[PDB]
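Novice: First the structure, which I've put down as structure tokens, then a few questions once you've had a look.
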Amino acid sequence: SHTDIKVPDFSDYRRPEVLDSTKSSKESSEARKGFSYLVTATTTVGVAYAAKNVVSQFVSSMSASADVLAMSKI
Amino acid sequence: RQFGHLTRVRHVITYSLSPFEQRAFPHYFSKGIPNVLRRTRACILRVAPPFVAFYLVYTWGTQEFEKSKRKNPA
Amino acid sequence: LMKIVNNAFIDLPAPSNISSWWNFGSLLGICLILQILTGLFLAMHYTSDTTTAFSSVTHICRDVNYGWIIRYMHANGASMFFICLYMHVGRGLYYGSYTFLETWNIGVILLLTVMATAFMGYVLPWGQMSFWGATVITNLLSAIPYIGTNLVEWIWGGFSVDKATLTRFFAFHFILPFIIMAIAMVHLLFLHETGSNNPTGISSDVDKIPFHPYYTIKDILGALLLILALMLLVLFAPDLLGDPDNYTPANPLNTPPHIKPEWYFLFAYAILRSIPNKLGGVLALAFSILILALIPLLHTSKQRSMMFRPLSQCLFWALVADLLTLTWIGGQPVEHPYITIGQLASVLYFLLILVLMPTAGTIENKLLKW
Amino acid sequence: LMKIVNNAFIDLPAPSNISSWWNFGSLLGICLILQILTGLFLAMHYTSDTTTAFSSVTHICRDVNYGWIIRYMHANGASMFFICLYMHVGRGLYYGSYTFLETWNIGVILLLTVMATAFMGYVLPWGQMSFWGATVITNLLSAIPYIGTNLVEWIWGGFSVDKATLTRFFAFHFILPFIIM
Amino acid sequence: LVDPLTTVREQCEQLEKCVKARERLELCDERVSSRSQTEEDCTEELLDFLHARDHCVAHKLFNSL
Amino acid sequence: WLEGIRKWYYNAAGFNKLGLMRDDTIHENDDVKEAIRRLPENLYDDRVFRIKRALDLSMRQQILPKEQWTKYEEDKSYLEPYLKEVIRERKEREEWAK
Amino acid sequence: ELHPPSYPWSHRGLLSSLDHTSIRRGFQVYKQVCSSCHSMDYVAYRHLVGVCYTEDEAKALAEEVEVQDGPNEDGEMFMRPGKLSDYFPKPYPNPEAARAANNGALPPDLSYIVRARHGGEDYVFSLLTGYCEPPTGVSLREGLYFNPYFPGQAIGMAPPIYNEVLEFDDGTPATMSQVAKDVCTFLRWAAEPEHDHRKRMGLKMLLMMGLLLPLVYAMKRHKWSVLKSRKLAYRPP
Amino acid sequence: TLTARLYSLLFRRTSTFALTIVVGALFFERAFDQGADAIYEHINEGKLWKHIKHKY
Ligand code: HEC
Ligand code: HEM
Ligand code: HEM
Ligand code: HEM
């Protein structure tokens, strides 16, 4: 029935820091939530590095070309 | 269309876990690599032999073309 | 409240058995926007005059601050564009997208929109393959009797290619992506009433799932591979696909010994070049493309996919040999070891499609009794 | 079945006490498509170079078969365009369209899209009012302190109007109607 | 003064593929000169002597310079 | 000889490795949507769980172990009775209209 | 045809740059030799800045040559010493004069010739150093010459280069070879003034995309992990 | 651990989250260019301007 129901084991998949059912969470959760958002953040860093350079190319294309500066001061 | 009025389901159970409670890449090398090969052994025989002939027709296509520009004894 | 229509890209039902192939289904949205974005900034210094256009390209690659990249993010971007399509489209055959008749036809009109667009994009810089690349193809439309000379002269703006031919393309070429930009939404609209189509071919209504976390990032992962495979070429081998000759100025009074348009026509151009007759191959050309509209009347199997039709896989990957052959055979000249090929390869193309893929389902149904 | 969205232009509820003013509400759809249609065929012979653009206009008005009309269906079309708007917009005040806050703001962004568009459309033929018509207005953006000289030089493609100023508009000007579309 | 190239071409005419193509070139040379009327030439044997030559030169030439 | 091939080709399709049947892989048209709709719950629900898990494994590209695979002799024709019933009504629906 | 080999270079490597010292002597060649009949119109002295010469030094060459510029107030034109904005001196005013100065044949431009000819450099370096005696059974009009790398093996190319044809600044050997090195190095720069910078973004890309690609591939595998580990069952009566 | 102590300080609150990124990105920018250019110089030593920028 709905009580004979049982949950299998994910110990083949879980993190090592939680496999001991006798322990408790809240001692690694703060870390487990940190390592993954670190990937989210570190990802977000490099995308921003891409944006500053890739856009400035286009914007600096809108800028005065090299041909004009030759005629500017002289 | 959206969720709610698609179809019928009866007597089905779904178990699943947070991502945080499991490593992202467990058994990648350990279990993935055979599954790669198993995926390979089911497809190579119906994919390669065209490309096998292609490599040959790409070969003989040059050699005969290579000889034709080379002269004849006359 | 235009927030409810953008649920189709956020909260849309879609399957879960999905490969990495369907990254390609959305990269075009990234190719197209990027390509437009590139080309738009690019046309800030293009000029639509014969006497200066080729030079006006040189105005970019030399004197603009980091603009020289933009010639190649755009140009070789157009190659990565097509690399998606013939991985996007052969998909629909290997999985059975083409039953969605209201959508599959839309997937054609894009292709002829693009392959007639791109033809107007290689020609702008007056490369000495621009000119003849426009001459040969456009000359063929003289093949028709009693009107071929008219429409061709009518499009040439005279009796032959000239300045007047150029500007007429640059506007026709700067515009169609926007026409594609809206047709893109149409192509997704008829989808929206039915949704996607798994590799198995089974109606997966039971297992349709959200879209914002899962396939968004998955597509972004593909876009990364695209930008990678795009940034590689421009940085490491931009002269690879874009033929060398196109850096030559235009001159009608001299040809190269060898002619070939850009690589992607070549599966199709070879079909025509096979036929010694003039007109007898032209109708085969568009037929080779417009056969796609004609396939879905040839879904013989009451299955859908080809993951569960092993014999279809024997034919399907054999078709790729023919295309990838005609690709190479097209880009090579007219001599005896190669003419013998295209006289077969052209026939093989029409043959595999209209005889043997139908023949499969008529058999595979009989192999399993329905 | 994209036939259900085009009921908004076929089977849509709408009032019955309606004047002749609201003809103008849809003429823009006709002005815009016509104007685009005109200009598109028109740019088949425009040239984005200083040394030939003004002449390239003359290529039309003289040598093209009935193309000389197209300079004016388009150009003076743009005047009839604006004649609709300030009969389209003052309407909303005289009747009270402007309570539809989600719509009225959209009605602005068009206007600045157009009035900055059209500014790029009068300038193409190098009329001696094109140049100064672009100089004076654009010069004003130097009014800002510490950035005005930058953005203006940045848009001029140098230190003053030139060939580089032209092409940068012709693309910015050939495009926005589709953004409006 | 000297061309360093000749120093390198000289050594390579001794190697196998050059000597063999050289001998073939000589019979070609006499195949043509001996005959009176010939629409034939030793462009045939010349190029194979050279496609084999310059491959060795690739290996080491910019070591000097 | 024939019958060795139907068993053989049935193994090369692969859908016996994903716990599926012959009927489950059918293309869906209006003729079949009726038939599926006509199916009983004891069997209809048994369709979904066969399908539902094969999808989850197609996601992974995984399969089931050899024991769970489907045997040719157990490839029951549970759907054909309901199907041909329909087309017996289709062809009557049309020729009678002629 | 004839396929040139793949001669190595100081820049063939996918993070290799150009030896600017080699360029510095290469530019001497074009002015002393090739600028008599080759019309490089897509270049100016200013582009040499930051590459081989400086502002004032390269400007000394603009002072050297006269250039036709300026409508006089009389209504005529004149000659002045050029400047850094001025493109190179065109040898001849039009193509036809070049055909007239030769045996009916035209010199091509050399701005983008490298990227407009298969093999690029390796064609050119072996072209000059492919001169030899014609073979037996061949005949050529006057003005034409033999060179296997050119199509048809027949060309109106007078031999431009030879050992001790000129001298260079620092005093390196003026062999037929080293000169042939700097010149082909020079022309690649013509159709690529960005090589020094292409590799720079050529490198920045990898240590980003090589660094991101795992992370995004993890964030993928992060979210999907719910379904990479999802189990089911079937419990009707 | 460092991972956990990092979480409670910065990656917890969203308004704090974007602060770390642009800051670290700024400090990251100053390093990445210096890393690449020196290596690009390390490879092509004796070829660039700055290695002939003293003779003239
Ligand atoms: C005496 C005038 C003159 C000099 C000096 C000269 N060239 Fe040539 N060059 C010509 C002419 C004339 C042609 C025409 C070749 C033809 O018509 O096939 C030509 C052809 C060429 C080509 C065309 C090759 C191709 O694939 O089409 C190149 C490249 C070239 N020269 C480079 C050079 C180089 C390198 C040098 C110095 C080593 C040089 N030129 C010096 C007159 C000259
Ligand atoms: C599917 C859409 C398009 C295709 C297939 C296409 C095709 C091409 C190709 C292959 C080139 C290469 C020319 C070269 O490398 O020298 C090119 C150049 C060019 N494209 Fe397009 N293009 C497309 C869209 C656009 C767009 C959207 C714009 C502007 C917004 C544009 C403007 C230009 C211009 C001005 C050039 C000249 C640059 C050059 O020739 O190098 N194109 N086009
Ligand atoms: C700019 C051009 C295009 C855009 C923006 C576009 C967009 C899309 C997108 C986002 C999808 C969903 C992704 C997926 O199904 O994997 C899709 C699917 C599809 N596309 Fe494209 N597409 C384009 C070109 C084409 C072309 C040339 C064809 C030619 C046949 C085509 C045929 C299809 C079909 C049949 C589907 C259905 C997918 C399925 O059956 O599961 N599309 N398209
Ligand atoms: C709201 C949209 C637009 C406005 C306000 C506008 C404004 C103008 C105006 C007033 C002229 C008159 C120039 C003259 O009479 O000499 C003009 C010329 C021109 N328009 Fe635009 N235009 C618009 C859209 C377009 C479009 C859609 C195109 C192309 C599809 C286009 C291309 C041109 C060209 C090439 C010219 C030069 C012809 C000339 O100056 O006579 N414009 N524009």
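Numbering, chain C: per Swiss-Prot, residues 10-379 in sequence.
Determined by electron microscopy, 4.4 Å, according to the entry header.
Including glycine, each Cβ sits where the backbone N, Cα and C put it.
According to Swiss-Prot, the protein has these features:
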BINDING   C:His83, C:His182  heme b b562 binding site
VARIANT   C:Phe90 to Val  In strain: 65, 66 and D
BINDING   C:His97, C:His196  heme b b566 binding site
BINDING   C:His201  ubiquinone binding site
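Thinking about packing and proximity, how do these listed features fit into the structure?
Specialist: DSSP gives C:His182 (heme b b562 binding site) a helix state.
C:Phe90 (variant position) falls within a helical segment according to DSSP. Under a cutoff of 8 A between CB atoms, and with a sequence separation of 6+ in the same chain, the neighbours of C:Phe90 (variant position) are C:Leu37, C:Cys40, C:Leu41, C:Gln44, C:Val123.
Counting only same-chain residues at least 6 apart in sequence, those with a Cβ under 8 Å from the Cβ of C:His196 (heme b b566 binding site) are C:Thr112, C:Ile115, C:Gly116, C:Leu119. Secondary structure at C:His196 (heme b b566 binding site), as computed by DSSP, is helix.
For C:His201 (ubiquinone binding site), the same-chain residues lying six or more positions away in sequence with a CB closer than 8 A to its CB are C:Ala17.
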Novice: Across all chains shown, how many C-beta atoms besides its own are within 10 angstroms of the C-beta of C:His182 (heme b b562 binding site)?
Specialist: 20
Novice: Rounded to an integer, what is the Cα-Cα distance in Å between C:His182 (heme b b562 binding site) and C:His97 (heme b b566 binding site)?
Specialist: 23
Novice: Which residues of the same chain, at least 6 positions away in sequence, have a Cβ lying under 8 Å from the Cβ of C:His97 (heme b b566 binding site)?
Specialist: C:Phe33, C:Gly34, C:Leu37
Novice: Less than 6 Å between Cβ and the nearest atom of ligand 2 is the rule; apply it to the binding-site residues C:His97, C:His196, C:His201.
Specialist: none
Novice: Ten-angstrom check, please: count other Cβ atoms within 10 Å of the Cβ of C:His83 (heme b b562 binding site), all chains counted.
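Specialist: Around C:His83 (heme b b562 binding site), other Cβ atoms within 10 Å: 21.
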